[PDB]
Amino acid sequence: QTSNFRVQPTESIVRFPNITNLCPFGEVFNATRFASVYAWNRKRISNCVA
Amino acid sequence: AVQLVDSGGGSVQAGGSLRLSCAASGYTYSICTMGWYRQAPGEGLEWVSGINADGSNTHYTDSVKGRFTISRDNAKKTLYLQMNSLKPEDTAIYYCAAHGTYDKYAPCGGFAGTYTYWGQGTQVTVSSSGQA
């Protein structure tokens, strides 16, 4: 009974979920109006792929 | 000094209509472009309506849509406007001001400069409930 001693090249593959939730950067860049510098608008982004 | 006294505020029933005024003194009416604002208690100042110095644009804000009639009288140098179909969202403090003087700051120059003229600010409440 003989050990392997048989070299075979190997490839590499990565696999992930598609996107399924895009961070809404459209809502903060392509908007209609922004606040004044003294009353700067703020938004929180979390739980999304940026 | 230049003054802009605001008046005409009060609690009004929703769906009604009221009016308020701004008496301006210390400058000629035609020099400056005049207008009003609105201050929600928890949000910053917003522009609602404004009158051209001559009366060319007299532009408004689509937030109030077509529920406006602004009118400035030169003899008294006084600005007027009214609300129709009152709704609670209109509840806010409305101020009066005149433009024309804006700061001129050159690249890395001097930020100190002339500024516009503001008013006093009168509160307007819209609600379907009565008052004691």
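Since chain A takes its numbers from Swiss-Prot, the residues it shows come out as 314-363.
Just so it is clear, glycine is given a Cβ too, placed from its N, Cα and C backbone atoms.
Non-local neighbourhood of A:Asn331 (mutagenesis position): empty, since no residue in the same chain at least six residues away has a C-beta under 8 Å from its C-beta. Listed in Swiss-Prot is the mutagenesis experiment A:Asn331 to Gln, annotated as follows: Reduced viral infectivity.
Spatially close to A:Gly339 (variant position) yet at least six residues away along the chain is no residue at all, judged by Cβ distances under 8 angstroms. Quoting Swiss-Prot on the natural variant A:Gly339 to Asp: In strain: Omicron/BA.1, Omicron/BA.2, Omicron/BA.2.12.1, Omicron/BA.4, Omicron/BA.5, Omicron/BQ.1.1.
In three-state terms derived from DSSP, A:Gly339 (variant position) belongs to a helical segment. The annotation that Swiss-Prot gives for the naturally occurring variant A:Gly339 to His reads: In strain: Omicron/BA.2.75, Omicron/XBB.1.5, Omicron/EG.5.1.
For the mutagenesis of A:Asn343 to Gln, Swiss-Prot gives this note: Reduced viral infectivity. The structure shown keeps the original residue.
A:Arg346 (variant position) falls within neither a helix nor a strand when secondary structure is assigned with DSSP, and so counts as coil. In Swiss-Prot, the entry for natural variant A:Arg346 to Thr states: In strain: Omicron/BQ.1.1, Omicron/XBB.1.5, Omicron/EG.5.1. The structure shown retains the original residue.
Cβ neighbour count for A:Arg346 (variant position): 6 (other Cβ atoms within 10 Å of its Cβ, all protein chains included). While the structure shown retains the original residue, Swiss-Prot records the natural variant A:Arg346 to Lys with this note: In strain: Mu/B.1.621.
For A:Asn343 (mutagenesis position), applying a Cβ distance below 8 Å and a minimum sequence separation of six or more within one chain yields no residues.
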